[PDB]
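Student: Below are the C-alpha cells for one structure; questions will follow.
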Amino acid sequence: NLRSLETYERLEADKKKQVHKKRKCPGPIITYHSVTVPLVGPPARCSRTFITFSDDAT
Amino acid sequence: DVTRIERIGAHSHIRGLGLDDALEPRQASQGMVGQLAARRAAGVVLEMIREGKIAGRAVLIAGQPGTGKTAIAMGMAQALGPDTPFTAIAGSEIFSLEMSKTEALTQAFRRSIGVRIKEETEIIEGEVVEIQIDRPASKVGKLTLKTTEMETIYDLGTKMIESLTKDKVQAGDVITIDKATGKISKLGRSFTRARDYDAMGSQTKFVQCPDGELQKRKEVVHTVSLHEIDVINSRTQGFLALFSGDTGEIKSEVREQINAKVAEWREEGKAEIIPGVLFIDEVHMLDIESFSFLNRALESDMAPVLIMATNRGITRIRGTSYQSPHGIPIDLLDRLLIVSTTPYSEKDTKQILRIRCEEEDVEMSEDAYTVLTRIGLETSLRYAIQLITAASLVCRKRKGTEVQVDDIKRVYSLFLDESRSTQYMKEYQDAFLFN
Ligand SMILES: Nc1ncnc2c1ncn2[C@@H]1O[C@H](COP(=O)(O)OP(=O)(O)O)[C@@H](O)[C@H]1O
Ligand SMILES: [Mg+2]
C-alpha cells in the first residue's frame, strides 16, 4: 500500500533524483573544477583546481 | 610625509567659515581670521544653500584686493562638504572656441546641480567554496557559496557560466553577483591558492568571510549632475565628451526633456535634487552678453546659488563703453546681494601670518612675527605670506631652526614687492620698452 500510496505521495524522492542528476548528455566534455581543500604540513584551507577530460581522444 | 598631488596652496589653511551654531563668527576658527560681517553673511548664504528651497539666489563678494573674497568662497566650499556640488570657475573660462558663452554658462549652471539617483539591487555576496564548469569540445555548471550563516548550491545558466568564466572565478574568492544584470565583481580572496602551483607569486591579504544571508536587497546611491545627463543624452557617444569636453551646443530640446524627466523622478521616488553652488570668481571678465544671460538664467527653477567675486570699483563693462559698479550691469546688480569685505588690522594680519606659518610648518620668532606684520601692513598680505616661505628656506639653508629677523630682512632684500619694483623700474625707465 505504501508503494501504491507513493504513486501520490512520492513527490520528494523521485523529483529530487530526476532534477539533481549527476550526469549530462553524451559526448566530449571538459570539466573545470575548483574546491576548497584543507592545508597540510575555520581551519587553514587552500584552493585547488582539477581539470577532467571525458575521453582520451580529447 | 609623502608628496601628494595636493600641496600647500594659497588657501590650504582654510577649513571652513569658523562659525558657531548661531552663525556668529569666531575671531580665529577653521583657519578664518577677522571678516566677521562677511563670514556671518557667508554663513547665512550657506544655510540658504543647504535648505535648497530657493533657486537662483545670487551673492556678490565685493571688496578690496587681498581682503579674503576667495578665502571666504573656499571656506564656504569646505563647510559645504563633497555631497553638495560646488563648481568654481574663473570668469575667463567661459570664453571658448568649442561653444558659445551662453552654452558655457549653461553647462556651468547645470554642473552645479546634482541629481541623487537611488535604485534597489539584488546582490549575492559569499565565499566560493566550489565551482564546477563542464563544456563540450552548451555549458553546464554548479556553484556553491558560503556566508557563515548558510551554504547554498546553485545551478548555473549559460550566461552566468560565461560571466563566471570571464571573471575567472575560483574557489576561495569572495565575490558579488548583481542578479539584475549578472555583473560579477570580486571583493577579494579568503585564503591562498594551492602552494603547489608555481608562479602565482602573491600573498595578498585575505578579506573576512561575509555574514548574514547570501542574497540581500541593497539600496545604492548614485549622484550625477545635470550636465552629465545632458552630455550622455546629447549623442550616442556622449559619455566620452564628459572627459574630453568636446561638447557642442547641446540642443535645448534635450535639456527640456531632461528637466521634465528629472521633475518626474522627483515627483516619483527615483531621484532627489541636490542644488549646489556656482562660484564665478573675477566675474568682471564676463561681458554684457554673459551678464544678460545670467539675468534670465537665475530665474530658472533649476538654477543653483551663484556666488561672485570682483575687486573692480566703478569700471567699464567688458564689450561696452558704460561704467557700472563692480563691472556688473545694474540689471544684474539688482538681482544680487552684495557682501563687502573690510581691510584687516595688525592683529588680524598677525593671526593670518601665524596660521600660514603653521600650515607651512615654519617656526618663527615673535620679533620676526612683528617685523613681518609691519611688512605685510606696509606692502601686502600676500607678499608677507610669500616671505614666510622664502625666509623658511633661507633659515634652513643656514641650518637654523627658527626664522629670525635676519632671514626676513634677507628675503625682503632678495624679493621685491610691486612698489619697490615699480620705483626701480621708474629709476631705469629708459631701459624698459616703450617707456
Ligand atoms: N580671513 C582670512 N583668514 C585666513 N586667511 C585669509 C583671510 N583673508 C585672506 N586670507 C589669505 O590671504 C590671501 C589673500 O588672497 P584672497 O583671499 O584670494 O584675497 P582676494 O580674493 O580678496 O583677492 C590668501 O592666501 C587667503 O587665503
Ligand atoms: Mg581672490
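Chain B is numbered as in Swiss-Prot; shown residues: 15-151, 156-453, in order.
Heads up, header says this was done by electron microscopy, 3.4 Å.
Even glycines carry a Cβ here, placed using N, Cα and C.
The feature ATP binding site is assigned by Swiss-Prot to B:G77, B:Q78, B:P79, B:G80, B:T81, B:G82, B:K83, B:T84. Listed in Swiss-Prot as a mutagenesis experiment, B:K83 to M is described as follows: No effect on interaction with NOPCHAP1. In Swiss-Prot, a mutagenesis experiment is listed as B:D299 to N, annotated with the note Abolishes ATPase activity. The mutagenesis experiment B:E300 to Q is recorded by Swiss-Prot, whose note states: Reduces ATPase activity. Decreases interaction with NOPCHAP1. No effect on formation of RUVBL1-RUVBL2 heteromeric complex.
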Student: According to DSSP, collapsed to three classes, what secondary structure does B:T84 (ATP binding site) have?
Tutor: helix
Student: Running a distance check here. Ligand 2 versus the recorded positions B:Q78, B:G82, B:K83, B:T84, B:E300: which have CB less than 6 Å from one of its atoms?
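Tutor: Only B:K83, B:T84 meet the Cβ criterion.
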Student: Considering only the recorded positions B:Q78, B:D299, B:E300, which possess a Cβ situated under 6 angstroms from at least one atom of ligand 1?
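Tutor: Qualifying residues: none.
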Student: What whole-number Å value do you get for the CA-CA distance of B:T81 (ATP binding site) and B:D299 (mutagenesis position)?
Tutor: 14
Student: Among the binding-site residues B:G77, B:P79, B:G80, B:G82, whose Cβ has the fewest other Cβ atoms within 10 Å?
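Tutor: Among the binding-site residues B:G77, B:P79, B:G80, B:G82, the sparsest Cβ neighbourhood within 10 Å belongs to B:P79.
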Student: Show me the subset of B:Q78, B:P79, B:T84 whose Cα is within 10 Å of B:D299 (mutagenesis position); these are the binding-site residues I mean.
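Tutor: Near B:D299 (mutagenesis position), where near means Cα within 10 Å, the binding-site residues are B:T84.
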Student: Looking at the binding-site residues B:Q78, B:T81, B:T84, which one has the fewest other Cβ atoms within 10 Å of its own Cβ?
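Tutor: Fewest other Cβ atoms within 10 Å, among the binding-site residues B:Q78, B:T81, B:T84, is found for B:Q78.
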Student: List the Cα distance (Å, whole number) between B:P79 (ATP binding site) and B:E300 (mutagenesis position).
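Tutor: So the alpha carbons of B:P79 (ATP binding site) and B:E300 (mutagenesis position) sit roughly 11 Å from each other.
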Student: On the three-state reduction of DSSP, what should I expect for B:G77 (ATP binding site)?
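Tutor: Note: B:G77 (ATP binding site) is in a strand by DSSP.
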Student: Among the binding-site residues B:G77, B:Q78, B:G80, B:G82, report those whose Cα falls within 10 Å of that of B:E300 (mutagenesis position); none is a fine answer.
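Tutor: If one measures from the Cα of B:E300 (mutagenesis position), no binding-site residues come within 10 Å, so the answer is none.
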Student: Can you check which residues sit near B:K83 (mutagenesis position), meaning Cβ under 8 Å from its Cβ, same chain, 6 or more apart in sequence, and list them in order?
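Tutor: B:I75, B:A76, B:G77, B:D299, B:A327, B:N329, B:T359 - these are the non-local Cβ neighbours of B:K83 (mutagenesis position), listed in sequence order.
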Student: Just to be sure I understand the packing, how many Cβ atoms besides its own are within 10 Å of the Cβ of B:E300 (mutagenesis position)?
Tutor: 19
Student: Other than B:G77, B:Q78, B:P79, B:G80, B:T81, B:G82, B:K83, B:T84 themselves, what residues in this chain have Cβ atoms within 8 Å of the centroid of the ATP site's Cβ atoms?
Tutor: B:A85, B:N329, B:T359
